[PDB]
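Asks: Once you've had a glance at the structure underneath, I'll fire off some questions.
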Protein chains: 2
Amino acid sequence: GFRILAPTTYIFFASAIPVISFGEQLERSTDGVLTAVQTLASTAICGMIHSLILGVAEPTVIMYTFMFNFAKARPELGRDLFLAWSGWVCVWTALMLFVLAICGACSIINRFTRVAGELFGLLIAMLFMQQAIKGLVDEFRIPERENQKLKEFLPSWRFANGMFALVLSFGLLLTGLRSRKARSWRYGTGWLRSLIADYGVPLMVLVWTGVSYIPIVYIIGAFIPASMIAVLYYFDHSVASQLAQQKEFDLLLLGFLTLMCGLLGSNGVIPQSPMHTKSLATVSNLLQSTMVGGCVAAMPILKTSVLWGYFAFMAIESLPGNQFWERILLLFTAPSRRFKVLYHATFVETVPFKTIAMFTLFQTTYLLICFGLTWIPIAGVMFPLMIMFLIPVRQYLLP
Amino acid sequence: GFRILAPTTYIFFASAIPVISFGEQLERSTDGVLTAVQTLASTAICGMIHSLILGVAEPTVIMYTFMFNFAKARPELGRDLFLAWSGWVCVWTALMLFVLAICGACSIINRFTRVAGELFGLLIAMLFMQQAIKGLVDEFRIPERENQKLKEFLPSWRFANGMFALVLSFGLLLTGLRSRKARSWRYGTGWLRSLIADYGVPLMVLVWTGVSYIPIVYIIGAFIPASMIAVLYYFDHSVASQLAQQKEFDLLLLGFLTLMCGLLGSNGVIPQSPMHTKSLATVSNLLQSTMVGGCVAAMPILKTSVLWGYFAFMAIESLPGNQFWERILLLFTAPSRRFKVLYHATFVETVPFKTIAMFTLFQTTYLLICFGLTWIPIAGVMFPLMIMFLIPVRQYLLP
C-alpha cells in the first residue's frame, strides 16, 4: 500500500499540471469550445481503463487546434459542429492505427530514438515557450474574446498586467526549478528534502497562488490528419514504450480508444513514462487517473498567469535533457572557453575536431524550417512528414 | 592615458550608483530636505581635493537620518534649520577627529579587521536590504509625502505598483549579478566578456530603465554624535587604509573636510577602496570625481524602482565576501550534508569539531542585538559603542 501510494501521489501531480495547462490552452485557443476539464477526461478515462504514458501531449492540442483552424475558416463548418467533427476524424485516425498497428510498430525502434527525437523534443519546448509568451500577452487585452466592455480591462493592462503575467509567471519559473534542484541543495534537511523537491512544482502552484491571491467532401478530406497523426503517434506513443522499457531495467490499442475519446470530446507522453518505471527496482495507473477523476472536480474547485510560468517552465525543463540543445549552445559557443569545458560525454575523443560536430547546423536547419513552417497552415499541417521525408533518409547520407 | 582611463571609467560608475542611491535615500528619508545631488557633492568635492575610499557610505546616511530624527521631533528645531545644524555638529565632529587623529589612528590596525568588521559589513547589508524592501513598499502609497490627491495614486497601487517595484527591482537584481558573474561565463567571447561584466551594473541601469520606459543647549548636546561618529569613522575610513594597503601589494585629514562639507550640505567606503588598488601591479581620483561632477548634472539629466533593485542587490553583494555570513549559513546548515562540502578554508583541520565553530552564536547574538536596537532611537544612537563595549573586550574572553 504505502509503496505504490508514493509514486501515484508524485506522478498524479506531475501529470495534471500540463494536462490542465493544455486544457485551458484549449479554453483559450479554441475560443472556449474545448475546456480545461475535457482535456482531463482524455487522460483520466483511458488511464482508468488500461487492461504512465497515457495523457494529453501538446501535439494532441496543436492538431486539435489546427483542426479548429480547418473547420472555423472553411465556409459552413464553423463551430458547434466541431465537437463531432473530431469524431469522424477519429474514425480515419482509429483505422490508420488499426491498419498499421503492431505490424508497423515492429519497425519503429531503430531510427527515431537514436538521432531524430532530439528535434521533436526541442520543437515542443520551442513552441511551448512561445505559447507561454502568448500567455504572458493574454493577461492584458485578450479580455475581448473573454467579454466586452468590462470593469476589469481598462487600467488592468499597462498597469495590473505587470503583476498578473510578469511577476507570477517568472517567479513561478525560478522558485519552481527548486523541484528539479532541491535534492543536492547543501544547507537542507535530508528527511524532508525530497518532500520539497519532488512536489516542488505543485507546491509552487500553492505558493504562487497564495502570493497571487495576497491582493461530406471534407469528411473524405479528413484522412490527411488521421494518416499524419498516425506517423506522429507511432513516434510518441511508442517512444513511451522505448523509454519505459529502457536498457536500464496492445501497441495498437490506441486506435480503439481514439474512436472513443474522439466521439465524446491521448498519447504516450514523452516526459511522464520514464518517471513511472524507476519505482520498481530500488497496477498503479488506476489510482493516479482515479485522482485525475478527482482533478476533474479539483480543476473546478481549484479555479492563472502562474500557468504560463509553467508553459515556459515545462518548456525550459527539457533543455538539459536534450543533447541537441547542449549541441546548439556548444555550437554557438566560443572557441577558447570551449577548451575549459572539461562533463561533456557527447563530443568524445574520436571526433576531437569541432568541425566533426559541425553538422548540428543541419539538424538546426531542419528544425528552424519546421518551426518557420508550423506557424502557417498547410505547412502547419505537414510538420511530421518534414521529419519523415528528411531524417530517415539522411542517416545513410550523413558521412 | 588609456591606462588610468580604464580604472576611472569603471570606478566612477561603481561609485556613483550607491551614492545617488543614498542620495534619493535622503530625498525620501529626509522628506526632501536632503537631495540626491547634495550627496554627490560630499563625494565629488572631497575627491577632487585629495592632496578611492572617499565617498558617502550608509553610516553617513543613517546618522544624517538619525540627526533628522533628533531635530524634527524636538520642539523647536524642526526643519530648515537642520541644514546648518549639521554644521555645528561637524564642529564637534571635526574636533573629535583632530583630538584623536594620527595618535589614535596608530592603534586601529590590530583589533577590527581580524574579528570585528565581519559584524559591521553584515549589519550594513542587513539594514540595506531592509531599506530596499521599504523602497519596494514606496512604489505604492508613499505618494502622500510626495503630494496630495494626485492622478497617479489610485489604481497605480494594488495594480501598477506590481510592475513598478516588483518587476524592475528583482529583475535588476538577477540580471545585474551578471556583473559579478560574467567573467567565467562559458559560452561567451573573451574580448568583450569583461565589457559586459565590469560595467554590468550600470549597463543594467540602462537595460532595466529601457525595460521600465517601455510603457543652544542642544548644540552642547551635539558632542555625542560627534564622539560616536569618531569611533565609527576610525573603523571605516582607516579600514580603507587597511584594505587599500593590503598584504597583497592625513589619516586625520577627514576632520578638516568634515567642517567643510558639514557647513555646506564623507568617509572611506568599505567596498570601493580595494577595487582601486589592483590596477597598478598587473593621480586618478580627480578624474573619477570630476566625472562625478558630471554625475551632478547627470543625476539631473539622468532623471527608479530599479534603484531598490540596487539597494537589495548591493546589499546581497557583500554576502559571499563575508565569512561570518558563510558561518551563519554553515551554522544553520544540516549535519549530514555538511560532510559533502569538500572549498571551506575558514573551518580548517585544527577545529574539526563543529562545536569549535559554535561561538558564531555570540557574534550573531551581538548583531541581532544591535539590529533590534538600531530600529529604535537612543539605541539607534548607540550602535558603534555596542561594538566597542563588547567586542574589543571579548578577544581575551574567547577561549
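Here, residue 1 is simply the first one shown, and the rest follow in order.
According to its header, this structure was worked out by X-ray crystallography, 4.1 Å.
A Cβ is built for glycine as well, from the same backbone N, Cα and C atoms used for every other residue.
What Swiss-Prot says about the mutagenesis result for B:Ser42 to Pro (Swiss-Prot position 74) is this: In bor1-2; reduced boron uptake.
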Asks: Please give the Cα-Cα distance in angstrom between B:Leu342 and B:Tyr343, rounded to a whole number; the 2 residues between them are not modelled.
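Replies: Unmodelled segment endpoints: Cα atoms separated by 6 Å.
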Asks: CB neighbours of B:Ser42 (mutagenesis position) within 10 A?
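Replies: The Cβ of B:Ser42 (mutagenesis position) has 25 Cβ neighbours within 10 Å.
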Asks: What is the straight-line CA distance, in whole angstrom, from B:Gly265 to B:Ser266 across the 3 unmodelled residues?
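Replies: Per the coordinates, B:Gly265 lies 11 Å from B:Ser266, Cα to Cα.
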Asks: How long is the Cα to Cα distance in Å for the two residues, B:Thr282 and B:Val283, that sit at each end of the 94 unmodelled positions?
Replies: 18
Asks: For the deposited coordinates, which leave 3 residues unmodelled after B:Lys303 and before B:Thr304, what is the C-alpha to C-alpha distance in angstrom?
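Replies: In this entry the gap's Cα endpoints measure 9 Å apart.
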